[PDB]
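K.L.:
Pasting in a structure now, in structure tokens, and then I'll have a few things to ask.
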Amino acid sequence: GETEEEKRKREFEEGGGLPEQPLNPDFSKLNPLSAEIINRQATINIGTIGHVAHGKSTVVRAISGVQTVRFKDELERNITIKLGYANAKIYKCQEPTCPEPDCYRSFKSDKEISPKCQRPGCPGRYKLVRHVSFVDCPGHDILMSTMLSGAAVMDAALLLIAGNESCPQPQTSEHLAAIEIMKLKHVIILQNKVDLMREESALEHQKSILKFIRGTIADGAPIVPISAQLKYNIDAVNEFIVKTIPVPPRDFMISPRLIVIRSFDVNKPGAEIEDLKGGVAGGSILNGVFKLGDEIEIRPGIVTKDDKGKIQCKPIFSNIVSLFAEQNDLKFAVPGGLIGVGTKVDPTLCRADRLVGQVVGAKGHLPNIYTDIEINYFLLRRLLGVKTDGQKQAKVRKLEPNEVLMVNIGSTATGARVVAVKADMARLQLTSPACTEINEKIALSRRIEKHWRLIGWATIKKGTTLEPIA
Amino acid sequence: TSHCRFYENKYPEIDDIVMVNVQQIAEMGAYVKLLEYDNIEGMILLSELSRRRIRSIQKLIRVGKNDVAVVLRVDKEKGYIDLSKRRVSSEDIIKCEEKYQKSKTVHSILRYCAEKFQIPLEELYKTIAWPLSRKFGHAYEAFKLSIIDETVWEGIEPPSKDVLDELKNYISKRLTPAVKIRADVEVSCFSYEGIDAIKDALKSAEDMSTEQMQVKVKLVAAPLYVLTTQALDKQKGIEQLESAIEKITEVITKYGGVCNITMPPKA
Amino acid sequence: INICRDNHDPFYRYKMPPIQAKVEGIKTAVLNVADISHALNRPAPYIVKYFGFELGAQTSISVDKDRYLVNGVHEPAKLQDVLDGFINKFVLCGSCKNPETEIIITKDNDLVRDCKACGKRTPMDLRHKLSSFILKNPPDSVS
Amino acid sequence: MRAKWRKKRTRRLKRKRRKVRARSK
RNA sequence: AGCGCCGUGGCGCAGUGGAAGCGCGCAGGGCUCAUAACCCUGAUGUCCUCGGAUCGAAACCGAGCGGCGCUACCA
Ligand SMILES: Nc1nc2c(ncn2[C@@H]2O[C@H](COP(=O)(O)OP(=O)(O)CP(=O)(O)O)[C@@H](O)[C@H]2O)c(=O)[nH]1
Ligand SMILES: [Mg+2]
Ligand SMILES: [Zn+2]
């Protein structure tokens, strides 16, 4: 005689709920798998890659259950520009009597510590092995900088391929090669379309996929047939994620930083502004233990041009009002997870795609903006993403002086001009600010066929720093 | 009952412009009634009617509806009008419909009053409408000023004070016009703290609201802040919003950010 | 919806919507002239008056209010084919056959097809009545 | 008929064929 | 999520404080030996759903429905 809502509240209470994070715990002892961290933040970032019009977000909603907005009326159907964020909790069940493959269970961010076992007849409770975040990268030919930024923030990969379509999909190859560029060898291949398939056709496509991945960097990548609409083979992907992907080294010794990819103004309309909030920047902490009430500055920040034409950068200092992660407001942030840093920053500053690929540093560190940067570049033999109708995939030409090139350092989408080209190094001038922290893997893309085309990889070697104006 | 011609006297003057509703055609044209001046009948000869070719007589006469009218000759000894539909132009038609509405509204209000009181409506125009049209040039504008100013009814002698009360109530109910002035300002700040600056500026903006004019700084976006006020006279709202603009600029010129205006105060 | 041509069957190319006709007494009002006009970068009067040129009957044109009346009994096929003659003679360029070419006047009054992809100045058939029609009303500036 | 207009039409067709030559040469 | 616009007889505009408006539609009739042009006469409708104001509200207002033009993805 109980409502579903009263029920859910009951088994949420019986599951231990969602405990509040402590104000000040012992950080020298915390691991990304402490029960304190896993319940209220994601420690592993997983990205999704695939061909256009494939349904990457559909697999994400099958796994977690949180939608990816898909906004802007026009972009409600075709393609979205920003990333796709959803939170999944990997619940294993402690009873070994039930079969291992259906033990694993992925649930939304709102799930409890120990909710009951949905399998009929099993009295076990789920234990949360890890909370993970999901980034749905774009899948189109024009949007490339956001994809590469997502790959840079990615820690694990999920490749999606459809079966009955043509076997050599070049968008998938471009995604995998870009993931290879930014030091990611943890990829799980996913066969999206298996229901409308024959027994021999699936085997032939599997053979084709296995033949495809022989000469690339990634060798031992698993392949899983999942159904995005039928909502099955969900536990298999979760157990594969648990097994093959370990934790990249990210501890508390490394200095704190932030890399903002998305911005979120907080200006709830219609109500009086006497009750208002700040402005949220969606950024990832690849290194750093950030807490509530800390000083931070956006390194490239305010971009201005004087009467002489010189580019001036005013780093945007700001006091962190709040940090948003997982579901509840959290006191201290765990590196290895997208976080909304909600600060006293201006409402307009976070309005549009403005804080897309910028570098932010806490008070107590000085990242350097650079105006001219020396890069060490390497490049492939043929472009990926060009469907040649039976003729020798376009072979890439060597770079030329005075060429506009889209250079993605980390997450920043900058247009560099070539000053010098050499055998294995090059010199780039940035009309848009970029900053150099430590190593910061880079990707290079050219204008060859109308739209952007990835060519190779690069690393920052030298540069001409610009001292910020106080 | 409709009587007691809206204007002063019974017979139209020379070259006065009026509005006539078609009532009956024998052969010569529209010997019909007026709806702006007195309802006295007046000739409309067919050649005094058509600018285009006379193709559709019945589509053109349109019995039962008002139309433009220019008076050429008046019978001031037995009562007749020489009236035409040829000495008109479009810009003349504009003031024609203006006067049509102006007379219609006053006839409606005073017909309501005379119907409710059963007091002869000619006495209503005698006691009320004609003194207002003498003071202010037209009883419609006088009613509009009565809505704001009570003094218009002083020096005027009621046939009964309940007439004054009912007229006040009905003109307040039907002739209720206050215009909204809205402005749009872009916050373009790239600075460190603007949200608190926005708190200060918007508190200052809303404190300036007067008891009769509450300016409400509403949110519709992050850069675009909207500013709405109910101008009671439509002359102080512009300066109120200019004060708000000075406030916003003065607040943001110091914190380090930048703010700019898109839509100044407009009714 | 048409693929912007008649004897051309691709799956990828620039789009045009078909035009139709409703009856007035008799003269047919064509609903879909402004949209095709914007899809060909060519004002609606060129569409209507070209249709008339290949047709040979009285026509009425009013761009401010959407009442494009062309007189005659014309089944959908006939006017869509005359508009196909329009697009082939006017809209599409030479090399790639681009369904967006503008009509431009240089310092000489050489009315010319100008493209964007190939971008050539296709030697225009000034030997047509629509050439004089277009030269009468300069594009987007006298309409 | 109006041989006025027939002669003028012949002149115009000759003009058009001459200009087609002018472009073609 | 909020503000400015609208609510047709088959379509475009309009007055919205005396209660279904015209052009264009159409059925029919008139004219012509005949057709059109024209001339005319007629038929469709819940100015959106429900209230307040009023002798009366499609109409002045409102306690909302359906759809549009901006802010802009607004924790
Ligand atoms: N047959 C089939 N259709 C699917 C499957 N999953 C999703 N779809 C369909 O794909 C279509 C588009 O899904 P969507 O997620 O928006 O594509 P997208 O991946 O975001 C576009 P991009 O690849 O550029 O990022 C949907 O209509 C959905 O029904 C599937 O597993 N099988
Ligand atoms: Mg997405
Ligand atoms: Zn061309």
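Here chain B follows Swiss-Prot, giving residues 3-179, 181-270 in order.
If you check the header, you will see the structure was determined by electron microscopy, 4.7 Å.
Backbone N, Cα and C define each Cβ position, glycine as well.
The following feature annotations were taken from Swiss-Prot:
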- B:17-88: domain 'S1 motif' (DOMAIN)
- B:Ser52 to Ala: Inhibits derepression of GCN4 expression in amino acid, purine, and glucose-starved cells (MUTAGEN)
- B:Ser52 to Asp: Weakly impairs derepression of GCN4 expression in amino acid-starved cells (MUTAGEN)
- B:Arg64 to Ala: Alters the binding mode to the eIF2B complex; when associated with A-87 (MUTAGEN)
- B:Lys87 to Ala: Alters the binding mode to the eIF2B complex; when associated with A-64 (MUTAGEN)
- B:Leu205 to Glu: Abolishes binding to the eIF2 complex alpha subunit GCD11 (MUTAGEN)
- B:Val220 to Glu: Abolishes binding to the eIF2 complex alpha subunit GCD11. Does not affect its interaction with CDC123 (MUTAGEN)
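Map the listed features onto the structure and describe their local environment.
P.N.:
DSSP classifies B:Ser52 (mutagenesis position) as coil under the three-state reduction.
Applying an 8 A CB threshold to same-chain residues 6+ apart, the list for B:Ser52 (mutagenesis position) reads B:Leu62, B:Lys87, B:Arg88.
Every protein chain shown contributes to the tally, and the Cβ of B:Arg64 (mutagenesis position) ends up with 12 other Cβ atoms within 10 Å. According to DSSP, B:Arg64 (mutagenesis position) is assigned to coil rather than to any helix or strand.
Of all Cβ atoms in the shown protein chains, 20 besides its own fall within 10 Å of the Cβ of B:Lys87 (mutagenesis position).
Mapped onto three states, the DSSP output places B:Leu205 (mutagenesis position) in helix.
Packing around B:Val220 (mutagenesis position) is summarised by its Cβ count: 24 other Cβ atoms lie within 10 angstroms of its Cβ, all protein chains included.
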K.L.:
Rounded to a whole angstrom, what is the C-alpha distance between B:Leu205 (mutagenesis position) and B:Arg64 (mutagenesis position)?
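P.N.:
Spelling it out, the Cα of B:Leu205 (mutagenesis position) and the Cα of B:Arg64 (mutagenesis position) are 59 Å apart.
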K.L.:
Reported as an integer number of Å, what is the Cα distance between B:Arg64 (mutagenesis position) and B:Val220 (mutagenesis position)?
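P.N.:
One finds 53 Å between the Cα atoms of these residues.
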K.L.:
Let's check the environment of B:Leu205 (mutagenesis position): how many other CB atoms sit within 10 Å of its CB?
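P.N.:
Looking across every protein chain shown, the total is 24.
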